[PDB]
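Asks: Below: one structure in structure tokens.
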Amino acid sequence: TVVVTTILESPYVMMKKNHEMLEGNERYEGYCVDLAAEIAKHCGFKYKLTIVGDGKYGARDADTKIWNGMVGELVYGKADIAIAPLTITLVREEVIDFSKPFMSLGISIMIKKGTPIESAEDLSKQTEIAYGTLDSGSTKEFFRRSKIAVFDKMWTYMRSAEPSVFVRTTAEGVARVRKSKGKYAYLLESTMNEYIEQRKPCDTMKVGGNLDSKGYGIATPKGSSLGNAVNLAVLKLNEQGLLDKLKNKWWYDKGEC
Ligand SMILES: N[C@@H](Cn1ccc(=O)n(Cc2ccc(C(=O)O)cc2)c1=O)C(=O)O
């Protein structure tokens, strides 16, 4: 009975509208939920979906150097596999094993629908409409490290803009976009942006192309006997369309706009 650690992040895994009535594994739903079923189907095992203990994805702690979130749960033997939007980064591929990407993304732009800007280039030149990123994360560092013209030029601005274009939480940013009446563009991972654009208050939208390329993968403990099977499962699901099928499912069918 494989112990699956995952996490609450819409539309990857969510609590059923009447979850308090359903029990066990049926209490949940979302892209990753469906995906877990396919993995397990194609792999031939029984599983128990468990929401990650401390609610984090996974990072080494500032002092302890010890892994937290799902990564940690995987490194220290608490769970057997992680099925969630876990971006495949070096730091993690050094301690746990990733399947091939099951979905992809990149830093994109979120503008309040109807906004003049349409690309990063369109922003870089601009000075009228402000814009920023989360205060700390993939996105924030990508720019303070990016040696590309269009991006270096952008870092400088956000770098010391006042008020600060940065935001403490990920929803807080989206909030500024809307309430800023158009004087604010947010840069966030393409997946979140897409979701939000299909949500109520349909007043935002993703614009331009992704400024980079990443991808989410399924994680298993180093030495796991599920490793090889899982990776092959992700490949087959992609080869039969099931993934796109799903991404389209939770972002559009379930979309509200
Ligand atoms: N990929 C992450 C996990 N994950 C998955 C889906 C999602 O919507 N978010 C939310 C999120 C997206 C972009 C930013 C940003 O950079 O402004 C901040 C928060 C998330 O953090 C993992 O690899 O750690």
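These residue numbers are counts, starting from 1, taken along the chain as shown.
Looks like X-ray crystallography, 2.8 Å, at least that's what the header says.
Using N, Cα and C of the backbone, Cβ positions are placed for all residues, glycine too.
The feature L-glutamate binding site is assigned by Swiss-Prot to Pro85, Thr87, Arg92, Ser138, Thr139, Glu189, with experimental evidence given as support. Here Swiss-Prot describes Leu90 to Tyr (Swiss-Prot position 504) as a published mutagenesis experiment; the accompanying note says: Promotes dimerization. Strongly reduced desensitization. One mutagenesis experiment named in Swiss-Prot is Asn238 to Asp (Swiss-Prot position 775), and its note says Increases rate of desensitization.
Show me how these features fit into the structure around them.
Replies: Counting every protein chain shown, the Cβ of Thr139 (L-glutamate binding site) has 20 other Cβ atoms within 10 Å.
In three-state terms derived from DSSP, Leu90 (mutagenesis position) belongs to a helical segment. Long-range Cβ proximity for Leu90 (mutagenesis position), meaning a same-chain Cβ under 8 A and a gap of 6 or more residues, is found for none.
Listed in sequence order, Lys100, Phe102, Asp244 are the same-chain residues six or more apart from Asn238 (mutagenesis position) with CB atoms under 8 A from its CB. Under DSSP, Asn238 (mutagenesis position) is assigned to a helix (H, G or I) in the three-state scheme.
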Asks: As a test of the contact definition, list every same-chain residue at least 6 positions from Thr87 (L-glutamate binding site) whose Cβ is closer than 8 Å to its Cβ.
Replies: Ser138, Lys214, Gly215, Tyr216, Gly217
Asks: How many neighbouring Cβ atoms, not counting its own, are there within 10 Å of the Cβ of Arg92 (L-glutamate binding site)?
Replies: 23
Asks: Which recorded positions of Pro85, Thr87, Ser138, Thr139, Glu189, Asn238 contact ligand 1 in the sense of C-beta under 6 Å?
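Replies: By the Cβ criterion, which requires under 6 Å to ligand 1, the hits are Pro85, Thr87, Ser138, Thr139, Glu189.
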Asks: Measure from the Cβ of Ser138 (L-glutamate binding site) and count the other Cβ atoms within 10 Å, all protein chains considered.
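Replies: Excluding its own Cβ, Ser138 (L-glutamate binding site) sees 15 Cβ atoms within 10 Å.
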